[PDB]
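So the structure is just underneath, and the comments pick up after that.
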Amino acid sequence: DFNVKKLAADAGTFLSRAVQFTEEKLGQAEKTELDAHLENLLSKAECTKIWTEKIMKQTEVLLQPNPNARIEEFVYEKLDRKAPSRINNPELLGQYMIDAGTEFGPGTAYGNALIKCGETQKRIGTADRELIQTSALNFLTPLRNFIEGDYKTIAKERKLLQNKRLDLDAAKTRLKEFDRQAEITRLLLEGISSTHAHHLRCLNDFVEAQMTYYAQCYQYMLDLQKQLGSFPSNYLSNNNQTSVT
Amino acid sequence: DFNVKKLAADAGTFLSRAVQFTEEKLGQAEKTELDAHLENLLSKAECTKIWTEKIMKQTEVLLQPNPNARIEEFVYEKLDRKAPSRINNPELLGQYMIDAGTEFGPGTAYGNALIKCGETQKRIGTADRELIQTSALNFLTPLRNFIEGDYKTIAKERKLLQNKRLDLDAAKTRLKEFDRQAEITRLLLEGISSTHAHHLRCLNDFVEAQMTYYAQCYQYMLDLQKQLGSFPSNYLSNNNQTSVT
Amino acid sequence: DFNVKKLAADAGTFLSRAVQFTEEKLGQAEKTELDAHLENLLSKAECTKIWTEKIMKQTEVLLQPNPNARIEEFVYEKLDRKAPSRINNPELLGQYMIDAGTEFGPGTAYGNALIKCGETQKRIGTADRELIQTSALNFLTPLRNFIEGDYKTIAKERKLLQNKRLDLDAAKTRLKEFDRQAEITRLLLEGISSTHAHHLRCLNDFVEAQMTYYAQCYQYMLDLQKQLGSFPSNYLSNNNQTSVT
């Protein structure tokens, strides 16, 4: 009983090639840091940058674990131009089930039953349609615009710091603009380090955006025991058959 | 604004070729029925047979909308012989978020925060693991064993009825075993027609098996506002920064 | 459901080419203003000029949404020389209906009914004839004569201000009549800015000129329930038929 995680690790190559299938996580970011006063600040900065970046991709497989439907989510547009709709699976469950309860027979308990169940799956499909938007606008869009916004400024200032530090070192070694560039870089690194009530703001709203789906569709799904309860109450008194209460 | 459903129908070929991708629904069953006393009874029988068959496939895309993970669900075995585990997507979220909250830094609010969030996604992943079993044993397995059980008897008796009806007609036309075969066939058709507290039994348990996921993971997800509420209560009194309540 | 305004925007090219069809609105006017003391005063002046101009054209499609009948309205003349009459559509509704109630039969309820209805449409057509005149003389004619009157003076004074400002600048730059022209221009701009109880005077009369059509033709149209009410009162007592009250 040792291959129980040996070949599970060997199939973990397939599980991490499904991670490599359309680029899911793949590592963390990097290890290399600055000189040892902005060591952990640049570490917190770049791990903050990729921690902002990777959970967008990982929440996109939460919204769409289909391969094609992950390509329809990423664009920020709310119009039809290059983004089709996801085939919602309880919609595809009620789309046949309404016509199946129709063509079953209207004068049975099943005509009063399966039409209600296919209506219930169709009303459940609206929850799967509205699940993919609040993460698209509170976790994909503002973190994406913080990636395509102020993170370019932090990367530009540290890229020019890594250019001007060697200029300062080659100036000060050859005896007989490090300061301003280091100041704007260290200001952006300390702004991403200390002044960081932005990622907890999206995370505390992300857990509530996950949370405000479940009890609503739950308390909708209690109503099918009220709607379908006619057959344990009046169809049990049929002279043809007595059945399950 | 008329192409708004014209090219939506033309992409409905792609949406129904994703139905044709690993065989999702594809029609209903058939139209052809018997002579006009077992017309609607054979209609209810064959539409009952395919109505038992198709929602198994449609609930399998509810359990797994991944293409590979639909192949790992169908077998009734619960061991490891020819069915690997599904890569659960909130497991893949808390599998890197725990090490990211570790390597972020332990002496911050984020060390007390993102470790809690990655723990929350890991405890949410157990719900996605337990979602795929009660439909596998109350909707896949008994409907599958009713397909591979008594439906073979109904199909065999109607197949021999369609053999012996022409024998009776060719016997009674040529002047100068229809009855027993028609009796067992009509008994199986009326047993699938009237005595049918089997599909409502799996449907009323199927809606509760859907239902008993949501409020449980909901009331787990209210506890992260209790666990993460330390930062709107004690970290707001920091002399470095006042932040969001 | 995203093409629901994507192809509505793509047909908005046809809706704005119907704006381009005989020149309906087309933009606002312009953006370019003077130096930053007569910036907003010239903005208010030119937007006032085009705001005087464009609602004349837009009220002309309110009076005549026919394409030919918009060409018959614009000229200020009240005589026949180059302006024919509009084919009024309730006149064209009563023109057949009077001869149709005549040739229907005089000895029926329909002879006492459809002649009354075709008379009602003919008396309704006088309201469509008188709708197109009070906007032609309170919104087309005085705003048009304020366009072809004092607006030429404002445009002439600002055109000579834009000529003499560069003359003042080229005079005062070359060391070793801006004032009078700027005074008459700034007087006309402040007269169109502050002293502007002219466009509210036509607008408050324009909304009443719209308003004094509706209740008059309404309270005419209540009289057809008095004139046509003979058939729910005396024709119901016919021995041939009892009918709708």
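Note that chain C is numbered according to Swiss-Prot, with residues 5-180, 201-269 shown in order.
We read in the header that electron microscopy, 10.0 Å was used to get this structure.
Cβ from N, Cα, C; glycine included.
Going by Swiss-Prot, these are the annotated features:
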MUTAGEN   C:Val8 to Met  Abolishes interaction with BAX
MUTAGEN   C:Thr145 to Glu  Spontaneous dimerization
MUTAGEN   C:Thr145 to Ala  Reduced CDK5-mediated phosphorylation and impaired dimerization
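The number of other Cβ atoms within 10 Å of the Cβ belonging to C:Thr145 (mutagenesis position), over all protein chains shown, comes to 13. Cα of C:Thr145 (mutagenesis position) to Cα of C:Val8 (mutagenesis position): a distance of 41 Å.
Counting every protein chain shown, the number of other Cβ atoms lying within 10 Å of the Cβ of C:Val8 (mutagenesis position) is 13.
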